[PDB]
Amino acid sequence: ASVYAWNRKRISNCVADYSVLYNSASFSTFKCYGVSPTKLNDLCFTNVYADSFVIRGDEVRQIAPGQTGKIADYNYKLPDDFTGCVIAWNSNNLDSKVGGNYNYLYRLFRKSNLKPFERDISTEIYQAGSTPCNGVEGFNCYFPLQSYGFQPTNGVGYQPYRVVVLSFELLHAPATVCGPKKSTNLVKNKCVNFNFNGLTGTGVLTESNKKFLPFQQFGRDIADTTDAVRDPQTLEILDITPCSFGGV
Amino acid sequence: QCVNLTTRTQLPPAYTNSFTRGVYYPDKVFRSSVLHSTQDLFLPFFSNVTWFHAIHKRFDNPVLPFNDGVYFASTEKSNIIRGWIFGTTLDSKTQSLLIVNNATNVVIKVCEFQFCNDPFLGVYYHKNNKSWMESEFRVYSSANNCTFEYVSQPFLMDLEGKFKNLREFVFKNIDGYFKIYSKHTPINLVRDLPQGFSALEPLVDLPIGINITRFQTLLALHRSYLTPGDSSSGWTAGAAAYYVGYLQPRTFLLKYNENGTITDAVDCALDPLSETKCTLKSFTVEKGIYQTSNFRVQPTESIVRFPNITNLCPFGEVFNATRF
Amino acid sequence: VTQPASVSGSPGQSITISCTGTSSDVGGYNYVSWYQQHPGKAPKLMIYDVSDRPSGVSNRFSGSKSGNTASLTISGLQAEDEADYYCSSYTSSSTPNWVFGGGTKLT
Amino acid sequence: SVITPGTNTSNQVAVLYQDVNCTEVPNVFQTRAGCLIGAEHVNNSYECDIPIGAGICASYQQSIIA
Amino acid sequence: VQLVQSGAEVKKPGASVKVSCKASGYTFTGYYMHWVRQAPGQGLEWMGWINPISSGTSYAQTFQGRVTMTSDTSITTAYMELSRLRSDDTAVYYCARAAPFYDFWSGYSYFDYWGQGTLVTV
Amino acid sequence: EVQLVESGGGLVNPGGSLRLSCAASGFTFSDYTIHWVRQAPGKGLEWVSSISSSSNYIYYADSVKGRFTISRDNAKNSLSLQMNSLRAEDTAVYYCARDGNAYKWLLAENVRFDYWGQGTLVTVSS
Ligand SMILES: *[C@@H]1O[C@H](CO[C@@H]2O[C@@H](C)[C@@H](O)[C@@H](O)[C@@H]2O)[C@@H](O[C@@H]2O[C@H](CO)[C@@H](O[C@@H]3O[C@H](CO)[C@@H](O)[C@H](O)[C@@H]3O)[C@H](O)[C@H]2NC(C)=O)[C@H](O)[C@H]1NC(C)=O
Ligand SMILES: *[C@@H]1O[C@H](CO[C@@H]2O[C@@H](C)[C@@H](O)[C@@H](O)[C@@H]2O)[C@@H](O[C@@H]2O[C@H](CO)[C@@H](O)[C@H](O)[C@H]2NC(C)=O)[C@H](O)[C@H]1NC(C)=O
Ligand SMILES: *[C@@H]1O[C@H](CO)[C@@H](O[C@@H]2O[C@H](CO)[C@@H](O)[C@H](O)[C@H]2NC(C)=O)[C@H](O)[C@H]1NC(C)=O
Ligand SMILES: *[C@@H]1O[C@H](CO)[C@@H](O)[C@H](O)[C@H]1NC(C)=O
Ligand SMILES: *[C@@H]1O[C@H](CO)[C@@H](O)[C@H](O)[C@H]1NC(C)=O
Ligand SMILES: *[C@@H]1O[C@H](CO)[C@@H](O)[C@H](O)[C@H]1NC(C)=O
Ligand SMILES: *[C@@H]1O[C@H](CO)[C@@H](O)[C@H](O)[C@H]1NC(C)=O
Ligand SMILES: *[C@@H]1O[C@H](CO)[C@@H](O)[C@H](O)[C@H]1NC(C)=O
Ligand SMILES: *[C@@H]1O[C@H](CO)[C@@H](O)[C@H](O)[C@H]1NC(C)=O
Ligand SMILES: *[C@@H]1O[C@H](CO)[C@@H](O)[C@H](O)[C@H]1NC(C)=O
Ligand SMILES: *[C@@H]1O[C@H](CO)[C@@H](O)[C@H](O)[C@H]1NC(C)=O
Ligand SMILES: *[C@@H]1O[C@H](CO)[C@@H](O)[C@H](O)[C@H]1NC(C)=O
């Protein structure tokens, strides 16, 4: 997709192996925010969004938290608290042609900056002056979009880059996108380390007598800390207590 | 195809008291024997709720605003209310969400539907075998460019013509999801919503992510030998009614019992006593005086006073200088 | 819809008047009706839905259909039966409409 | 601040707008403690129940009085 | 930057002529394409422009209603079609490049590149 | 007793116009579809037009479509037919008839004529 009209792919209910992408030699940029690129396979998310678009080399830096510029402000905005990975590679051999590839557009003018993950695909004439344009471009009335005109002979900063942004959603909800980690047998009545669908900690797992509702995945005590979980494979409710401790 | 219905009495809208209805489980966390304070979109206590009728001659299925979320309730015995349409322009120019419970399946679809100006379902009564069957589905003319589709397992509705069943729903459009909460309880009233508390459990979180600003309720018509005429006038309706309220960013104190069920709640902005209860994190207040909030007079105007000069700053002569 | 110009026979006899159409008229649409018109008078319905008789109509009148041809059989022919009998049916075309047959004179 | 008898007795309240004038806020009784609204002021003096301030107390006697 | 126009044309009065201009050496949609006419023995006359990114146009009141400008970015070519040709439309037609109206330093106020003139006889 | 009474017939010139009426009684007017049928002298019956009970569904024969307009008033129990740009070919007795199918929501295409009016003669000549 063009950066002004970027394409969002929703990913859910699957196993996400991020090492295939991260350990690839084929990407020039692989920057993760809010998460380590080498811990991704240990995590579970409630959703992953893969946003794909084409920009020119020099603009790749704008696809990040806290950035400004024509792309960051008018085309594709990432939130300051963004969690996810920005992956980009040179696509000069695909998205460039002799005479110029004018199928890739970006927004050059807008009344205001975009909100995070806002997608503005309008083509209304931009009013630069104080006089209404009435849909007709001319002096102080601009067509809001412009082409990159990608050519195979351009310098790197003007070559096309294909960018995929993987945003990681972390809601208080059942996680549906987990890395390729092998599960172990469930152990009860012992002090163990545990990881229940991304929920980690240390304690003793016992059979729970708490009547969870069909939609509830875990419970909390008056301290607002997890004290019970629903086993993601058996749907058994387990109570979590801390391992014996005290002063000596 | 689509048909406009006629022969309806031009009555004004009715209104009812929301009482303490419209409270749902704010999340999927189990809590018990605890009072939990949460901020979310809830139906305010004792709010003004619009009351719609489908009796006989009325068949109220207007397009209503969605605002920040909708509280919907229905009271009926003949399953007149089947589903809802959600979207903006509610036509084939935009993605819209259609949720319909028909005689055999519940269907949830998101498509560029060309919805009817007066959409409905219909059930025919056959005096020859004393049976009720669904014969009409007149909701849209077309449904192209579908992005989401779900169909539930098969079932059979009685569809019998005849309040016994109260069905409450909460519709939220937030964080890329269309969240539906619901509760089904018995009711013995034919005049209004019951007075009492019942928490609505989550039904489904739909991974849709569309713009919803307007919606309408889909009702079923009854056609029989007693309803002569054409597709626009040859109809009646089983007694039914529904209520629509709107959610607000309100703070609630929710009371969870031993079984983790919410059995009560306080609307912290309803009145000074509820405010005190929330402040003290308790459903009871002891004799005394408590500071619960702060009073502040709000500004009514914005006054801007800049120097009265018109000459522009010579930036251009810096930027377009012949030599740097 | 094609009809005989006329039919005749002795009193007491059974006379069959036929209406031949096509699949879009008679074949797939069992909505064929028959009307009896007396000179100087408006026509009245004798048969509808191929074989159904209106109240007030004598049981000597019964209709039937086979393929693309419908028919009306008048048993026990009476002198008072003499009339112009017409078919009517729904025709499916570019614009939905209804048509009548040529009309059969019963003498 | 909210003045109330226990909810075991009554759900009636009176509200004191501390250090606020009764003409600024919108049984309206102006005291040195602020504007007390919802409590009925009486001349009869009693032992202090719920303290308001500046010699003023409130009690439930039914309605809330000052 | 190069601008290459079609060859000369001969038309009868009432006929229409379409003159093409193929651009290269720059981002085609980054500039406005103007057409300028020069009748024999006369000076230069501005006809109008097209903005290839949107194919928005503007015409001089002199030609407005007779001239239609189009473009095709896939072949970086601009076209000017002048209908209802009259004998006084005999002229050399040029395509010329100028910046868009949003150019900070007013590069739109002048034409920096010109193609070879195309003679049209009527 | 169901009755339909045509009126507004008479002799008119070609190229002119004429409005016909049909009064109804003995039944609920607003529950039934009413059709117009015409019979040229010496000829059989020809369907002209129909208007449904809600007036939402209106049909015309191709021979009159674009010239005739049909409308009804369910408060007055009265049906009208406006014939514009009429010709000599339109000479006929015009009947109004009550559709016997009280359930057009089930089989809209199924048409029978249970009751007919006397018919009013329209002649187009000079
Ligand atoms: C260098 O820039 C100056 C300043 O102009 C300002 O900065 C430029 C880069 C552009 O952004 C301008 O739009 C901006 O105003 C130029 O001088 C100024 O030029 C403008 C436009 O020609 C003049 O405005 C006009 O003024 C007349 C009245 O005399 C009005 O009738 C017009 O409608 C319009 O408002 C402006 O007055 C003028 N200011 C001064 C002090 O001269 C300068 O020409 C430019 N030089 C070059 C080589 O570009
Ligand atoms: C169903 O009705 C709609 C809306 O029409 C309006 O409401 C009707 C109940 C009736 O009161 C009409 O007179 C009103 O105009 C119809 O959509 C409109 O159709 C007209 C043509 O008749 C067209 O000019 C309008 O632009 C249409 N409105 C919109 C928003 O598109 C619709 O065609 C009716 N469908 C049928 C035949 O049942
Ligand atoms: C009651 O009788 C009606 C009329 O025969 C049935 O309706 C028909 O159902 C068949 C399918 O089995 C359809 O093909 C016909 O078109 C229907 N006719 C009409 C007029 O709708 C009806 O199904 C019967 N009810 C039950 C429970 O059998
Ligand atoms: C897989 O998990 C589901 C719970 O979603 C469980 O019902 C099923 O039995 C499990 N199957 C296996 C082989 O573990
Ligand atoms: C508010 O509620 C009252 C009482 O039910 C009702 O009369 C009034 O019309 C309602 N107003 C609005 C805007 O809902
Ligand atoms: C209900 O909807 C489903 C899916 O669109 C359809 O297959 C089914 O036939 C419908 N049932 C009825 C009674 O219309
Ligand atoms: C479906 O959407 C595409 C845009 O993605 C549009 O081009 C197409 O015309 C739409 N189909 C229909 C039937 O409108
Ligand atoms: C939804 O559409 C309306 C126009 O009908 C628009 O004003 C509003 O901003 C849109 N909201 C979102 C989230 O796109
Ligand atoms: C709480 O759970 C227990 C389970 O033993 C049940 O007996 C009791 O009735 C429940 N109480 C409520 C209010 O549901
Ligand atoms: C509440 O009032 C009742 C009398 O109705 C009394 O018996 C009870 O002790 C009171 N409880 C408290 C906490 O005041
Ligand atoms: C309240 O304002 C009035 C003037 O409107 C003034 O006379 C009075 O003394 C003020 N009282 C207090 C407590 O400020
Ligand atoms: C208190 O007494 C005064 C007279 O000194 C009188 O004006 C006032 O109204 C009385 N207030 C009440 C309510 O007792």
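To match Swiss-Prot, the residue numbers of chain A are left as they are there, and the shown ones run 348-595.
Recorded method is electron microscopy, 2.6 Å.
Positions of Cβ are set from backbone N, Cα and C atoms, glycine also.
For the natural variant A:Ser371 to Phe, the note given by Swiss-Prot reads: In strain: Omicron/BA.2, Omicron/BA.2.12.1, Omicron/BA.2.75, Omicron/BA.4, Omicron/BA.5, Omicron/BQ.1.1, Omicron/XBB.1.5, Omicron/EG.5.1. Using a 10 Å radius centred on the Cβ of A:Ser371 (variant position) and all shown protein chains, the other Cβ atoms total 11. Following the DSSP three-state reduction, the secondary structure of A:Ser371 (variant position) is coil.
In this structure, A:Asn440 (variant position) belongs to neither helix nor strand by DSSP; it is coil. Residues within less than 8 Å, Cβ to Cβ, of A:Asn440 (variant position) and separated from it by at least 6 positions along the same chain comprise A:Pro499. The annotation that Swiss-Prot gives for the naturally occurring variant A:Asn440 to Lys reads: In strain: Omicron/BA.1, Omicron/BA.2, Omicron/BA.2.12.1, Omicron/BA.2.75, Omicron/BA.4, Omicron/BA.5, Omicron/BQ.1.1, Omicron/XBB.1.5, Omicron/EG.5.1.
Under its natural variant annotations, Swiss-Prot gives A:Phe456 to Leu the following note: In strain: Omicron/EG.5.1. For the recorded site, A:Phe456 (variant position), the DSSP three-state label reads coil. A:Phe456 (variant position) counts 16 other C-beta atoms within 10 Å of its own C-beta, drawing on all protein chains shown.
The Cβ of A:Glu484 (variant position) has 21 neighbouring Cβ atoms from other residues within 10 Å, across all protein chains displayed. When secondary structure is read from DSSP and collapsed to three states, A:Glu484 (variant position) falls in the coil class. Under natural variants, Swiss-Prot gives A:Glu484 to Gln with this note: In strain: Kappa/B.1.617.1.
Annotation of the natural variant A:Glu484 to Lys in Swiss-Prot: In strain: Beta/B.1.351, Eta/B.1.525, Theta/P.3, Iota/B.1.526, B.1.1.318, Gamma/P.1, Zeta/P.2 and Mu/B.1.621; May enhance affinity to human ACE2 receptor.
Record note (Swiss-Prot), natural variant A:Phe486 to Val: In strain: Omicron/BA.4, Omicron/BA.5, Omicron/BQ.1.1. The unchanged residue is displayed. Counting every protein chain shown, the Cβ of A:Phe486 (variant position) has 13 other Cβ atoms within 10 Å.
Under natural variants, Swiss-Prot gives A:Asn501 to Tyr with this note: In strain: Alpha/B.1.1.7, Beta/B.1.351, Gamma/P.1, Theta/P.3, Mu/B.1.621, 19B/501Y, Omicron/BA.1, Omicron/BA.2, Omicron/BA.2.12.1, Omicron/BA.2.75, Omicron/BA.4, Omicron/BA.5, Omicron/BQ.1.1, Omicron/XBB.1.5, Omicron/EG.5.1; May enhance affinity to human ACE2 receptor. Cβ contacts within 10 Å of A:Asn501 (variant position), excluding its own Cβ and spanning all protein chains shown: 18.
Natural variation at this site is recorded by Swiss-Prot as A:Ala570 to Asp, annotated: In strain: Alpha/B.1.1.7. The DSSP secondary structure for A:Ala570 (variant position) is coil.
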Listed in sequence order, the variant positions from A:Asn440, A:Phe456, A:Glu484 whose CB sits under 8 Å of a chain F CB are none
Round to the nearest Å and give the CA-to-CA distance linking A:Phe456 (variant position) with A:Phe486 (variant position).
-> 14
Per DSSP, three-state class assigned to A:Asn501 (variant position) = coil
A:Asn501 (variant position) to A:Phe486 (variant position): how many Å between their Cα atoms?
-> 31
